[PDB]
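Chemist: Dropping a structure here in structure tokens format, bear with me for questions.
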Amino acid sequence: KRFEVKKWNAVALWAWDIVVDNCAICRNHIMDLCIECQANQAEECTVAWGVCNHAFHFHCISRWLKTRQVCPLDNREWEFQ
Amino acid sequence: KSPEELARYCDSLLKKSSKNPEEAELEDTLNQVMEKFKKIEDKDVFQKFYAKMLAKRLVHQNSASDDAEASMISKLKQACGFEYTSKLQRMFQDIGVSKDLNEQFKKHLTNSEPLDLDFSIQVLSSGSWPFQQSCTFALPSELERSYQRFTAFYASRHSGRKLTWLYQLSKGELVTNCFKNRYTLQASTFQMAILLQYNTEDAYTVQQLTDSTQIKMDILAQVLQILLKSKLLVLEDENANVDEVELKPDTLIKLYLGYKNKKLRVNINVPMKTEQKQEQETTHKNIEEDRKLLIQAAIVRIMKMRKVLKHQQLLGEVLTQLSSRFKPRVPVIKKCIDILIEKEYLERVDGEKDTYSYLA
Ligand SMILES: [Zn+2]
Ligand SMILES: [Zn+2]
Ligand SMILES: [Zn+2]
């Protein structure tokens, strides 16, 4: 029971690294509350994900989806999952 | 399918399956292909297919002739502008910078660290190449040294870049000790990973591999069905349907120690059958989206020009300009316009009904 590696030919894609850990719609940290809930002060403010793997507070991406339909961060229509 | 088959045909001619094609005569047949092309409706479909096709050739050195390849890029650019052969030429220049980049990594290693394997990598610019993310793959320990050692190397190279490893395109070479003879296996990186697993036990279930290689079973199933094709691995029943007998998360896999082959270097890295379909479907979706981008582009070239225009006049211009690359569908341009407003590139003139204006 023994295999060994003599060669490995790898393939990679280089891009610029953009660290987006905010909600694109209300602009504050995903991991804390959205703008609208800090207006309401004092678990039901979750983050929704799209087939595009982009994430926004579920609260924002709703109000946003009221007037628009293509993900705030790409060219495709927004799709939950 | 006609504009697609023409591209697939070009692959045929500029691909080497080891048999050398007379140089000069192919120049005539390339120039022949270029004439059946000018008579194509959905040019843009040929483009996507001929790029994704030129892609597989470059990455695997599988190119019949260095000269023919660029010969077709001077014809295509002369027949569809520099938009059509923008990404193409960038892929050539990319492979070259990669070649240069690799060496520059060997030297840095030559003077400093050891390497347990012969490593070779192709960095490609995340934009030009028609490839996609792998499938959540768990990296084998031996390769990992070459991973981190390069990722760290690259961090030095550039300020804000990032690497995205495409394991579903990476290959390599295993060497066998556990068989009658000494074989050199030419295996995909998915393969290598399941083979290195039999360096402890000699049998796992379909569910145990998915847990130790993180390979989504969908793709893990198609792979094992190749590892059973070659008698490298086998199951409890040495008679089952080699093609039709689907596996289950509970079906076992056994390392066949009776491996025999009439040659020392084998190629087990064969194209699996569900690939020429799945990659076709994905390319179609990328075309459909590419058209949408082309259109937004038109809408903006036009709106930018005549600062105000009525919906119907817009549609007609957009068709006029794109007519040479393809046969746009009306409902789409509608949608592109709409998106363009959500993007704030153009707005609706209040009072006016379906008159749009560009937002400088
Ligand atoms: Zn938010
Ligand atoms: Zn909220
Ligand atoms: Zn998105």
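Residues displayed in chain A correspond, in order, to Swiss-Prot positions 20-61, 66-104.
The backbone N, Cα and C atoms fix where each Cβ goes, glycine too.
Swiss-Prot lists these features:
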BINDING   A:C42, A:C45, A:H80, A:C83  Zn(2+) 1 binding site
MUTAGEN   A:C53 to A  Strong reduction in ligase activity; when associated with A-56
BINDING   A:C53, A:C56, A:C68, A:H82  Zn(2+) 2 binding site
MUTAGEN   A:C56 to A  Strong reduction in ligase activity; when associated with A-53
MUTAGEN   A:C75 to A  Strong reduction in ligase activity; when associated with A-77
BINDING   A:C75, A:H77, A:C94, A:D97  Zn(2+) 3 binding site
MUTAGEN   A:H77 to A  Strong reduction in ligase activity; when associated with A-75
MUTAGEN   A:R91 to E  Impairs UBE2R2 activation by neddylated Cul2-RING(FEM1C) complex
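Buried or exposed, and what's around them? Tell me for each listed feature.
Modeler: According to its DSSP assignment, A:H80 (Zn(2+) 1 binding site) is in a strand.
Annotation for A:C53 (mutagenesis position): spatial neighbours A:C42, A:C45, A:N47, A:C68, A:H80, A:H82, A:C83, criterion Cβ-Cβ under 8 Å with sequence separation of six or more.
The Cβ neighbour count for A:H82 (Zn(2+) 2 binding site), using a 10 Å radius over every protein chain in view, is 21.
Reduced to three states, the DSSP call for A:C56 (mutagenesis position) is coil.
When other Cβ atoms within 10 Å of the Cβ of A:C75 (mutagenesis position) are tallied across all protein chains shown, the result is 15. Annotation note: A:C75 (mutagenesis position) sits in a coil segment as assigned by DSSP.
Under the three-state DSSP scheme, A:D97 (Zn(2+) 3 binding site) falls in the coil class. The Cβ of A:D97 (Zn(2+) 3 binding site) lies under 8 Å from the Cβ of A:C75, A:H77, each of which sits 6+ residues away along the same chain.
DSSP assigns A:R91 (mutagenesis position) to coil, not to a helix or a strand.
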Chemist: Going through the recorded positions A:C45, A:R91, A:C94 in order, which have a C-beta under 8 angstroms from some C-beta of chain B?
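Modeler: In terms of proximity to chain B, the recorded positions that count are A:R91, given in sequence order.
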Chemist: Around the C-beta of A:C83 (Zn(2+) 1 binding site), how many further C-beta atoms are within 10 angstroms, looking at every protein chain?
Modeler: 23
Chemist: So the entry has no coordinates for 4 residues flanked by A:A61 and A:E66. How far apart are their C-alpha atoms in Å?
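Modeler: Result for this gap is 11 Å, Cα to Cα.
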Chemist: Here are some recorded positions: A:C56, A:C94. Which one has the most Cβ atoms within 10 Å of its Cβ?
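Modeler: Of the recorded positions A:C56, A:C94, the highest Cβ count within 10 Å belongs to A:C94.
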Chemist: How many other Cβ atoms sit within 10 Å of the Cβ of A:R91 (mutagenesis position)?
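Modeler: Its Cβ shell of radius 10 Å holds 16 other Cβ atoms.
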